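One structure follows; several queries about it will come next.
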Amino acid sequence: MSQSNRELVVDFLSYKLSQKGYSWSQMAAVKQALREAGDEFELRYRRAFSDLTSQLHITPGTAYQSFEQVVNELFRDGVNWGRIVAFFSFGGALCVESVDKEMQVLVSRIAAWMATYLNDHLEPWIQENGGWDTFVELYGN
Amino acid sequence: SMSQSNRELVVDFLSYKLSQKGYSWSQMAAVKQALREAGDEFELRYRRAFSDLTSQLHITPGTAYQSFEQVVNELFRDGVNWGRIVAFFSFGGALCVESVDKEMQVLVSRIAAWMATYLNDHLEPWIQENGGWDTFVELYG
Amino acid sequence: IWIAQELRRXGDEXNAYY
Amino acid sequence: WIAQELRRXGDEXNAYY
């Protein structure tokens, strides 16, 4: 609990810093800008995505293929920050669908598929486009 | 490397989206969110009671602890309850924000430690006897 | 006597109703 | 579907930034 307590204080301070345009760390800044861009993307296109994520039809056996198929298609002709925010929000939708349908065990897996894809496929583009700091400055409030 | 950080970014965003739908990444992510909401709510009601801290407390890095200690000690002088615990967080939050306003960024990680130690050392036992943070989550946020 | 007392008494109202 | 229509999403949310 010596580390749990420490983690709680940091999480809360990070949030209060952000609300006045400040940040706890460069990482904290990235998270917050990603959270806002995610919210904004979803508010704006909620209705355009209608039933679509249902239409995937997730099972523990097909979930990887579906994930893989979508993100490969999403980044087939390149990367931009909008596509990255789209990527995260999709991952968000899959995790929620998985919990809705009582497949909670898929959440941690989807998280692995997301990190791995970030490390292997998006990271080089991110670095040559200024790192995530370029994203914060652009998408942050 | 950057590997551990991407996973941290993924988890953060997914945690946030789950909570928006009434779900939670973990017990801890549920505590953090409730506490965040408790902090917004407290600040909305009572900000005027703890504004202009750096002028009132004469904050400098060398004197800031003495001030922090004094205020927190009075706060919990006669005992602890969840409300006071929330005020404690909200106080540290604001102490941090104002410090940065005054170009004293060096205080943020210090305040974070003092908060963590105090919470660990003086708030935890009460917490553990009063139903833990799970209780807090039920009553707040 | 200020800041901490009027934290303590914010605090007890937000105990009372929460 | 879902992926073209994330791509055409992400591109306008590029056009907006």
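Residue numbering: from 1, along the chain as shown.
If you're wondering, the header gives X-ray crystallography, 2.5 Å.
In case you wondered, yes, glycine gets a Cβ from its N, Cα and C as well.
Under the heading of mutagenesis, Swiss-Prot lists B:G83 to A (Swiss-Prot position 138) and annotates it as follows: No heterodimerization with BAX. For the published mutagenesis B:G93 to E (Swiss-Prot position 148), Swiss-Prot gives the following note: No heterodimerization with BAX.
How about a rundown of where these features are and what they're close to?
Around the Cβ of B:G83 (mutagenesis position), a 10 Å sphere holds 24 further Cβ atoms from the protein chains shown.
Using a 10 Å radius centred on the Cβ of B:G93 (mutagenesis position) and all shown protein chains, the other Cβ atoms total 26.
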Measuring Cα to Cα, tell me the gap between B:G93 (mutagenesis position) and B:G83 (mutagenesis position) in whole angstrom.
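Here the two Cα atoms lie 15 Å apart.
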